[PDB]
Structure formats: C-alpha cells, structure tokens
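First comes the structure, then the notes that go with it.
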Number of protein chains: 2
Amino acid sequence: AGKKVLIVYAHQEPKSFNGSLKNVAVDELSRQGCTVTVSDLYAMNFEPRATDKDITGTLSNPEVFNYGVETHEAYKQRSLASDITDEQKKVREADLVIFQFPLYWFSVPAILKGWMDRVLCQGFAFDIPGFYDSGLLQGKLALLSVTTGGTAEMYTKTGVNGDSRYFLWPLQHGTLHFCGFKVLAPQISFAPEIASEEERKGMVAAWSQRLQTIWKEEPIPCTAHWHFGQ
Amino acid sequence: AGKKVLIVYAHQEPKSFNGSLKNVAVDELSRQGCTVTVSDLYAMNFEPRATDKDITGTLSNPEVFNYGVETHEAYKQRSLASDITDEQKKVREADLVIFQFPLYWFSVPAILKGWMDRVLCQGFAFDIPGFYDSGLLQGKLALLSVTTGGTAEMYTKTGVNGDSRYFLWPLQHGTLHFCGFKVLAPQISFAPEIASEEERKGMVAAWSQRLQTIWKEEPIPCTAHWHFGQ
Ligand SMILES: Cc1cc2nc3c(=O)[nH]c(=O)nc-3n(C[C@H](O)[C@H](O)[C@H](O)COP(=O)(O)OP(=O)(O)OC[C@H]3O[C@@H](n4cnc5c(N)ncnc54)[C@H](O)[C@@H]3O)c2cc1C
Ligand SMILES: Cc1cc2nc3c(=O)[nH]c(=O)nc-3n(C[C@H](O)[C@H](O)[C@H](O)COP(=O)(O)OP(=O)(O)OC[C@H]3O[C@@H](n4cnc5c(N)ncnc54)[C@H](O)[C@@H]3O)c2cc1C
Ligand SMILES: COc1cc2c(cc1OC)-c1cc3cc(O)ccc3n1C2=O
Ligand SMILES: COc1cc2c(cc1OC)-c1cc3cc(O)ccc3n1C2=O
Ligand SMILES: [Zn+2]
Ligand SMILES: [Zn+2]
C-alpha cells in the first residue's frame, strides 16, 4: 500500500464542469498509482430517501418506525439494504473521500444529501462515544470539491452570500468532522459558467496541480473559529 | 380574510414528535379559521432528485444537460413535471410556509432538500436579478420548526455542535431569504428522545401556544450578525 480514493460525484451531465473535475481527479490519482473508485450517484439512480426499505427482512419495531434506531440495529445485524452496504464498503476501504458537487442552496444536491443521510449511519460513521475527533472514520481524509453559481466577490464576508466558510460548516464540521474525518481545505471552483474557456482550464488545472501533492497536505482545524472567527 | 398556511412536513412516522408538532399546528391554525395545507413528503413519495425527468418539453440544449437552465425555461414554457407545479401552486397561495422536520446532519432530510432544489426554481422563487429582498416570493412568511438529537447545551457557542443559529444559515438565509420570504424565529424542539414525558408535552404546548399569536410576530433580521454575532 498504496492509497485508496473514493470520489462521490453528484452531477447529471458528464460534459459538465463537475464531470471534467471528476475525470481530472481520476486521471491524476490513477497516474500516481492510487486505487480509485467513483460513486456516480445520478448514474446509479441513487436512492436519497431515508425510509423503512433501507432495512432488509423484519423490523425491530414495526409499530412506530424510528429511522435512526432501526438503521443502527440493521447495521449491527448486517441487515441494511445493499445500496447502503456497498457505499459503506467503499468508505471503509478509502483513505481519502472526495465529494464532487455543484452547490445547491448553500449545500449539497439532495441526491448527495441522501448519501450522507443513508450511508453514514450510527455504528458505521459514529457512535457514543466515537464522534468528532473520536468518530469511527478517524484517520480518513475528506475533501469537498464544490462548484458555485456565484462569483468569489459574492462569497466574501460582506458580499450578498456571506463567507464561503459559513455554508461549509454543516458539511465540514457537522457532517465530516463529526464522523472522524480530517478535512482538507475545500476546493471551490467559483462561477465556472460566466467564465472564459481559459479561466476554466486554469481552474481544472489547479485542481489537477493540487492533487499532485494531496498526500503531503495538512488538515484544516475544523472549528467554529475556522468557519466564523478571525 | 383570512390567511393561508402550507406545512411542508418531512417525517416517516405519523406517531413521531414531528407528527405531533405537525398535528397541533394543523389543529391550532384550523381553529383560528386559517386555510391549512400539508405536504407530507414521505407519504407523497416525493422525488428529491434533480433530473431531466423534471422537464417534459424540448430541451434548450439537448447535447449538454444543465438543470438550472432547463427548469428555468421549462417553468416559463409550462413544461415542468406536474409534481413540481402542484407544489408551486401551494407555495403561491400561501401566506405562511412552515417546514416541519428532524435535523439531519445540521440540515434538512434529503427529501425536503429535494423539495427546495426542485420546487424553488428560477422564474418561480427568484430571478437574476430579483433575489434576497427582491426575491419573487416577497410578502410571504417562512418558519422552520426543527427537532434535534442533541440538547440545547450542545447547541451553544461553547457546546460541541456550536450555536444552533450556525446551521440555520443555509436554510434561513441562503434559501428562504434569497427567495424573498420574511423569516420568522425558528422553533427548535431540542432533544425530544432524551426529554421526560412532561418536558415533551410542554414542548408540544409551547409550539401550540406560539402559533396562537403567530400573525403578530415580526420577522428576524436575517443577516450574518443574527446568525453569527461577533
Ligand atoms: C437547484 C439549484 C440550486 C442552486 N443553488 C446555488 C447556490 O446556493 N449558490 C450558488 O452559487 N449557485 C447555486 N446554483 C448554481 C450552481 O451551483 C452552478 O450552476 C454550478 O455550480 C455550475 O457547475 P456545472 O458543473 O453544472 O457548470 P457547467 O454549466 O456544466 O459548466 C460551465 C461551463 O464549463 C464548460 N466545461 C466543461 N468542462 C470543462 C473543462 N474541461 N474545461 C473548461 N470548461 C469546461 C461547460 O461546457 C460549460 O460551458 C444552484 C443551481 C441549482 C440548479
Ligand atoms: C440521518 C440522521 C441524521 C441526523 N443528524 C442529526 C444532527 O445533525 N444533529 C442532531 O442534533 N440530530 C441529528 N439526528 C437526530 C434527529 O434530529 C432526531 O432523532 C429527531 O429530531 C427526533 O425527532 P423525532 O420526531 O423522530 O422524535 P421521536 O423519536 O419520534 O420522539 C421522541 C419521543 O416523543 C414521543 N412523542 C411523540 N409525540 C408526542 C407527544 N404528543 N407528546 C409527548 N411525547 C410524544 C415519541 O413517541 C417518542 O417516544 C439525525 C438523525 C438521523 C436519522
Ligand atoms: C449567488 O448566489 C446564489 C446563486 C444561485 C442560487 C442561489 C444563490 O444563493 C443562495 C440558486 C438557486 C438556484 C436554483 C435553480 O433551479 C437554478 C439556479 C439557482 N441558483 C443560482 O445561480
Ligand atoms: C448531537 O449532535 C448530533 C446527533 C446526531 C447526529 C449528528 C449530530 O451532530 C452533527 C446524527 C447523525 C445520524 C445518522 C443516523 O442514521 C442516525 C442518527 C444520527 N445522529 C444523531 O443522533
Ligand atoms: Zn469541525
Ligand atoms: Zn438572510
């Protein structure tokens, strides 16, 4: 060994700027000798809803359904639906998880929100006492690669949309950090669509360039102060 | 006369704490003589995924699928999927929209994130320009009614999960304010699974009692400072 990378990718269109950034991630990490896996959520028609279908066979209480409880129990009893256990297997084996998505409403698209809701269950991603620093996925790196509609000016502390780190908190701290990940600095590709075919190629290339030294990188301190303070 | 209310409700179990909060809201608004509609997302089997199935007419650009561009043009042409347009009709008629959901990863369950992704499209909820204070849904009130797993103390600036207002940002500001809603103070029912019987009953009745005077409330100043202080 050797390192393993999972790219969780959430875009409808392979020719898109998200497609290109995913293809460049695959090419470059593959070049370096890395083991690479991609979850293309839309091509998988990945199920985003948290429902009782997520548990196979019979339920620990079919009278009052409690998703958190029943999925925890199904995880321990190897009874989670196979789309979920497949995703968990890829996360278990990965040293680095990259999420590649367009910003939808200051967050992840719903299909990707559902991956997080469904795959990162109690028992697998976290437990009492295994959370934040002690989360079950400790030692793994996570990285957000996000494209925006709005320009970098719009995302400053006194722009319309506030500081980028404001929306990153629920994903980076609330989700990734809670599960044990060390979170690398986000990669935000601002406003690809109102940009020349040449600021674009430079955005794709700095992503490609950045992946070259990805393993030497230091994890951000994932704190309230990092996201909000000075 | 004569207010209209929409409750967008995202929970699997009618007998849950969310279910109760939703029932008391129906009962209380109904008692006041308000017109009440409930979108029960899980029971509608609501589609969270933003796909090309959401447009039924000729695509603007059939070679490269762009979801934001296609749904904007489908909106103006009236070729959006009818599940989207049924929701837009409920929103259009409403004076107040209440979101009732359990916090999933510092945000909304994916089914409800899909509601926001698919229903609040360009042309309907905002335009460029015509957002934030100029958003197209100006005039309407919005309220988040959220239940948590973590306690109020968790949930504080010096607690593990940070201040509760940190995770409201993408939802209150990035989504609702952007579309032009005035945002009412969120209702957060902290840690109902941990609470005693009387503490739960008191939480239900606090919601009930708040709704009695709901139309006399001023919105919050929905800004970086309200969310983040400092
Ligand atoms: C429901 C919804 C909610 C949204 N919410 C927000 C929000 O909160 N905040 C916000 O800022 N935005 C938001 N947006 C806008 C969204 O984030 C952007 O539309 C998106 O990030 C653009 O990424 P893309 O890959 O789809 O762009 P694309 O349109 O696919 O890419 C831009 C251009 O680059 C070209 N291209 C493809 N590959 C390459 C490459 N090899 N090199 C050079 N050019 C290439 C493409 O052909 C295209 O012309 C939202 C959009 C939707 C639909
Ligand atoms: C995928 C996922 C992600 C999550 N992420 C987070 C997170 O990021 N942060 C966080 O804090 N939490 C998180 N949670 C926890 C979640 O927010 C809570 O479990 C949820 O808010 C609890 O609400 P509920 O309606 O399901 O409670 P229930 O378990 O249904 O309610 C608790 C008790 O109240 C009882 N009850 C129902 N109605 C009444 C009434 N009329 N009067 C008195 N008692 C009543 C119920 O019968 C039950 O016994 C997550 C959970 C999941 C499954
Ligand atoms: C500049 O900051 C934003 C840009 C955009 C949106 C939201 C933003 O701040 C909350 C947004 C929602 C949205 C929804 C669609 O269906 C299509 C495009 C969208 N869009 C953007 O370009
Ligand atoms: C106290 O703060 C949290 C509580 C909980 C979660 C995340 C939290 O902080 C980010 C969370 C994720 C989660 C996922 C499941 O499948 C079932 C239960 C869950 N759970 C909680 O109780
Ligand atoms: Zn953190
Ligand atoms: Zn605001």
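Using the numbering of Swiss-Prot, the residues shown for chain B are 2-231, in order.
From the backbone N, Cα and C atoms, a Cβ is placed for every residue, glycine too.
What Swiss-Prot records for B:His12, B:18-21, B:104-107, B:148-151, B:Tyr156, B:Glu194, B:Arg201 is FAD binding site, and it gives experimental evidence as the kind of evidence. Sequence annotations record features per position, and here Swiss-Prot assigns substrate binding site to B:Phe127, B:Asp128, B:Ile129. Quoted from Swiss-Prot, the note attached to the mutagenesis of B:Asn162 to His states: Loss of activity toward CB1954, no effect toward menadione. According to Swiss-Prot, the Zn(2+) binding site annotation covers B:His174, B:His178, B:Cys223.
Features as recorded by Swiss-Prot, highlighted on the structure.
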residue  : record                 : Cβ neighbours (10 Å)
B:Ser21  : FAD binding site       : 20
B:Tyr105 : FAD binding site       : 22
B:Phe107 : FAD binding site       : 24
B:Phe127 : substrate binding site : 21
B:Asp128 : substrate binding site : 13
B:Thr149 : FAD binding site       : 21
B:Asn162 : mutagenesis position   : 22
B:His174 : Zn(2+) binding site    : 23
B:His178 : Zn(2+) binding site    : 22
B:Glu194 : FAD binding site       : 12
Under 8 Å by Cβ from B:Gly151 (FAD binding site), counting only residues of that chain that are 6 or more apart: B:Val161, B:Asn162, B:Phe191, B:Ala192
Interface-proximal recorded positions, chain A, C-beta separation under 8 A, candidates B:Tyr105, B:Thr149, B:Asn162, B:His178: B:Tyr105, B:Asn162
Neighbour count (Cβ, 10 Å) for B:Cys223 (Zn(2+) binding site): 21
Env. residues of substrate site, Cβ within 8 Å of mean position of B:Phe127, B:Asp128, B:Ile129 Cβ: B:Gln123, B:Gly124, B:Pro130, B:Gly131, B:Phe132, B:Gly136, B:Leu137
Rounded inter-Cα distance in Å - B:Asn19 (FAD binding site), B:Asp128 (substrate binding site): 33
Inter-residue C-alpha distance, B:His174 (Zn(2+) binding site) and B:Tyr105 (FAD binding site) (nearest angstrom): 18
Cα distance (Å, whole number) from B:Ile129 (substrate binding site) to B:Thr149 (FAD binding site): 35
Binding-site residues whose CB lies under 6 angstroms from ligand 6, from B:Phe127, B:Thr149, B:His174, B:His178, B:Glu194, B:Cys223: B:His174, B:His178, B:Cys223
Inter-residue Cα distance where the pair is B:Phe127 (substrate binding site) and B:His178 (Zn(2+) binding site), in Å: 10
Output field, Zn(2+) shell: CB within 8 Å of site CB centroid, site B:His174, B:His178, B:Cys223 dropped: B:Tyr133, B:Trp170, B:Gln173, B:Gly175, B:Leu177, B:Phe179, B:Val184, B:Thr224
Shortest C-alpha distance to B:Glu194 (FAD binding site) - which of the binding-site residues B:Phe127, B:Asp128, B:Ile129, B:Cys223: B:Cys223
For B:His12 (FAD binding site), the number of other Cβ atoms found within 10 Å of its own Cβ: 27
B:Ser21 (FAD binding site) to B:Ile129 (substrate binding site) - Cα separation in whole Å: 39
Rounded Cα separation (Å) that holds between B:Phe107 (FAD binding site) and B:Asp128 (substrate binding site): 28
Listed binding-site residues adjacent to ligand 2, that is, members of B:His174, B:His178, B:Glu194, B:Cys223 whose C-beta is under 6 A away: B:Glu194
Candidate nearest B:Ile129 (substrate binding site) in space, where candidates are the binding-site residues B:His12, B:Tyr105, B:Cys223 and distance is Cα-Cα: B:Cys223
